[PDB]
Amino acid sequence: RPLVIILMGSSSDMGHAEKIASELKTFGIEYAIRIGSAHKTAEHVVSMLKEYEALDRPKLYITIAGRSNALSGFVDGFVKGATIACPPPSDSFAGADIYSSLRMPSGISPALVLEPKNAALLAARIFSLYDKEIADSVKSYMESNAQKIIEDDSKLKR
Amino acid sequence: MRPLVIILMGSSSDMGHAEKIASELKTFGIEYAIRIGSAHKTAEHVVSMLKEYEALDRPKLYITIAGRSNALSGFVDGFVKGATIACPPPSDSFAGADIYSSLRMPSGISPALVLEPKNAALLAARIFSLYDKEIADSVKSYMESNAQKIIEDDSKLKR
Amino acid sequence: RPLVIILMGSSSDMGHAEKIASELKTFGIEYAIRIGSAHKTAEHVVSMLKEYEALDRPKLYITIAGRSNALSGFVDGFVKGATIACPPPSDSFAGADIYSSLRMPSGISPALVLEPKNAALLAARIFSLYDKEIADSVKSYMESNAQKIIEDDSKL
Amino acid sequence: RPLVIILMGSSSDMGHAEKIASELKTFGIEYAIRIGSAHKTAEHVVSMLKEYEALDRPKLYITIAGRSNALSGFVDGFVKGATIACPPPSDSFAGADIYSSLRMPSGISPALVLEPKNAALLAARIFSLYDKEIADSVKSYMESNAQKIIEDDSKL
Amino acid sequence: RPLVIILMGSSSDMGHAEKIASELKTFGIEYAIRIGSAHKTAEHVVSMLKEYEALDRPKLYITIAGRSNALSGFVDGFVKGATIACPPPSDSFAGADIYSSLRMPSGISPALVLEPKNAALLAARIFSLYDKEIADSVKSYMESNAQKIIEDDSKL
Amino acid sequence: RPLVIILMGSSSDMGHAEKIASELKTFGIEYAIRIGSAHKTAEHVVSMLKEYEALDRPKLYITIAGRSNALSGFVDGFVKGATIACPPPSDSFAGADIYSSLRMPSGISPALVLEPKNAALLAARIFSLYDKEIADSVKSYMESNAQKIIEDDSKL
Amino acid sequence: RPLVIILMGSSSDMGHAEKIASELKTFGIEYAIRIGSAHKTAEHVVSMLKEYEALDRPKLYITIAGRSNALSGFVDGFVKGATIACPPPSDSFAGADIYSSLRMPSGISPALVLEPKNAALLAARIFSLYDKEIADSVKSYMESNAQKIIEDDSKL
Amino acid sequence: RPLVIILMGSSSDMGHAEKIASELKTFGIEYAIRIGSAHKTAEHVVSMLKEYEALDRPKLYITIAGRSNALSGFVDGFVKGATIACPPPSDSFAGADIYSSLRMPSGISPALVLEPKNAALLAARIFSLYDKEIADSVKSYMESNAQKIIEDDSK
């Protein structure tokens, strides 16, 4: 019943969206991958957001936009519930595209997360506050990560 | 049951920043607790504190506040079950480069980074709003109000 | 006759906008001053742009938004003709807000100019390609600037 | 009947120049591609600028120079009408060459644009304020970009 | 009987760890290599430190963590003796991960050294104030390095 | 019996030096405060280092130089034992003077610590491996700091 | 016999120029202070340079321009002998105007020096290769500096 | 007769050093290439400088050191006449090693030039103030660079 809308500005971002989606599927969380440009197809984005917003189910938007990221703040100020910004990595201007996701006005509150798997995890943990099944899944995932590190210590320690 | 936000800062010096976050949560009617604890200097105290909060049978978020190199947000985040939000205090040092210590988490550590204290409070409300209608109404009023003032600034001095 | 629409993201940008407006007036160019947020008042901004775009006259938009500038690319993607981005100055993250004005997607082409007086000049010089009166005022303005520097040197 | 003069500081810039040229051709806008150095061949540049400035037709200059960009300001202070700065991409010093294009004195007003297709698009949109054939070409272009995005979404 | 505990946050840091390990061995210094994350395995790390802190021998901790380095400060605040931070290299964000190792609070004092062999050299030179054999080993090492540069100049 | 030589490149660094000295006093550690430029008075520095190096007591050098720090590496390459770099703070070029302290060649291994009180603490903690009086002093210090934080929490 | 021409792009840099002049006066070196813009009064700059270039005496030019520095490259491309860029200090964009002075094309070789006093000193030291009176003056100046440091250490 | 002493902190710098040399050879200016570390071999660098400082000919030093450049200011604070700092390129920390060459104390005044061919050209142009042959060579050189550019346009 939770839904995560993965909304990217360009078809060029699809590979970054697919990393987020794969990880969401591991948590058993439903997702939808969509494309719209805040700069070029603003009204198409508004229409889309209106469609998803009308759904009576707990939702999150994870917004993906390279270069100067207008999409994440655009979606965040339109929709009611929480959103997550997860821009694709860039080395242009030594990663300075990140400030465009960071520097929001008062009243715009997307959660910024750099890594696609971590964006999925944050989504899961947001639902987990009220969804016991998803909390069980997160618990398993993080315990597994921790056990692997301890197992690496046991195996490789000298 | 009633949402709780634990606002956990690494130093009593962070109180100003924490109080900004707390005051904003109050306007959403969301209960908070403000606490102090250092990931560097008082690790076992933080762990003990977090076990106490985690045993509470209500939906919760942690907002974690640490200046300089932020070890606290990732530390809290890796220990607790639910989501957390990092909202570091502002700093000019090294043209603001302390932000990277909040951004650059390992795989499997997923705190939500938000810069402004009022926006950290906003995000916390919006997370709960997915399930809490009272908070969703409060959020809608707040956001719509923000929008109205801008439209009103335009009408009042557009020329 | 030309119109420059000066659209800013917040009322706090007013002093920056008036520096631009001030200078447009000296070029004999009509301007309008408006406020609208690309993040918080999207439909309102889309609704204002449609009104201006229906006007049968040569028009430019100058867009002013602090912090992460979404406004410039949002407006520029919506309107037909040219636009100019002129963000207010900031020292946040050693001026790193500038990259949000610089890094546009292919197909979004605002002209970035830093100084308010230079945004106005650029707007004047765009009209000047087709407006002889605006061309004369610009020739006058630019020669004055040059003559002052030469005079300054003359005292030395 | 507009003309865009693409002027680059080095023949090494030619790849970048041609990208701008190729795009202008799609808008049906005539262009010239020239080479000349603001630091090493100043009189060759000025002589060129004089010949272009004497043409009675609307014109823009797109100025391309790597490293510390003096060329865009040189051109812009010489010619009457608008100019556009479009420096080639560089990763030297985390891309800090961009600041030499940004940081103009008062009275020097080139339009900074990063992407060569957006420099072409901006020039088209500047002429579009008065050239209807061009306005039409821009509209078809921008609408095609928008429709492609919406098509990409449809597949999903 | 010095001991250097080489503690890294992930097995993906092992190649960097083995560089410090190798160099320490050249100085005759016993090491232990361990894995533990301050973010993900805080209580495991604590347990591990308490064990080493109970040893009555002179000890250093060299702490390795990529991205945002919480491990070095975490360890340093827990243990009584000196520690050394030696993060694995990175060009992400122009190397900005370094600040997470530099910016400690007052009362947290790990020694930051970039290069793994210099982290080993620092460790040695630390023990050398009281340990004559290590002091002789460091002497030989540093004098050789100097003699080689003088030798390179002599071939030229 | 431990000694710390605090060597600064200029009398204008004395404030920073004095912060380190005052803190060393609180750990019961003898210091010398000295002035010598690597760039301007290189032979004076060398002769001074020889005088201290001739002492058979365990010792550290804490080296202070603003701007491009050549002093830390110069001293570190000359002396046998460990040294600590503690540059004075600067916001010049957003703090980029720090790179001159970070970027040592292979075989130069000064401990970089930003804050003067943390430089003193590192020093104490280095001696604490073998000097139980100093370790007692460091235990008091760190435990007091931790207890104060926990006390601050208890008020909440 | 030598002459240093101090050429600034704007009268707003006068204070910076005077610091350079004051220091050159202590070396006994004649200077001229002038103003001319690379972007706005190129002909005027060329005319001035032609006048100084005719003088049969050893000369340097020290070129001062804030923001994006085109001036130093412009002068250096024009004049036969060496030049020194000494831009005014800015903290805008973390000091990134400095890259506009660094990033010269092949064939354009101004010597960059940050500090006004050090620009004066470099100038003196260039003429000193052939001028023994200026060499004697530099020797005294730099020996005064060293002795000041050595003297500061002897008290403190 | 001018002499340029090209002094590098390490043999790994030789590539950069040889680029400067090759250009100086085009001007007819004699060079020496030498190695010494300001960190590790300070008393050797100091003894080397004393040898060059004793030659009665106009001289410049071009100093080359990667990473945190202590060498340029070290040599500049010892020798009498002008020096030129020309560090090798590096992408580390977005090029931030450059600040170690820029940020000299008052009384230390090496000329910073980035490109090896430009360090050579600056060296030539310093000598050119008093050396007519070298002045001639520089006019030929700079006119040739401008001619090639104008030629590029003509094709």
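For all residues, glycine too, the Cβ spot is worked out from N, Cα and C.
Lifted from Swiss-Prot, the feature list:
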- B:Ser11, B:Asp14, B:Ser38, B:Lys41, B:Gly67, B:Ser69: substrate binding site (BINDING)
- B:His40 to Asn: Lack of activity (MUTAGEN)
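Among the listed recorded positions, namely B:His40, B:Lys41, the Cβ with the most fellow Cβ atoms inside 10 Å is that of B:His40.
Here the Cα atom of B:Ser69 (substrate binding site) is found 10 Å from that of B:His40 (mutagenesis position). In this structure the alpha carbons, written CA, of B:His40 (mutagenesis position) and B:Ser11 (substrate binding site) are 11 Å apart. Neighbour list (B:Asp14 (substrate binding site), Cβ cut-off 8 Å, at least 6 residues apart, same chain): B:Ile36, B:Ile65, B:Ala66, B:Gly67, B:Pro89.
When other Cβ atoms within 10 Å of the Cβ of B:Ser38 (substrate binding site) are tallied across all protein chains shown, the result is 28. DSSP gives B:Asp14 (substrate binding site) a helix state. Taking every pair among B:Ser11, B:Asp14, B:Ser38, B:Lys41, B:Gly67, B:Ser69, the residues listed as contacting substrate, the largest Cα to Cα separation comes to 15 Å. It is B:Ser11, among the binding-site residues B:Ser11, B:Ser69, whose Cβ has the fewest other Cβ atoms within 10 Å in the structure shown. Secondary structure at B:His40 (mutagenesis position), taken from DSSP and collapsed to helix, strand or coil, is coil. Proximity to chain F, defined as a CB-CB distance below 8 A, holds for B:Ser38, B:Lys41 out of the recorded positions B:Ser38, B:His40, B:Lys41, B:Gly67.
In the three-state DSSP assignment, the secondary structure recorded for B:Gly67 (substrate binding site) is coil. Every protein chain shown contributes to the tally, and the Cβ of B:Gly67 (substrate binding site) ends up with 21 other Cβ atoms within 10 Å.
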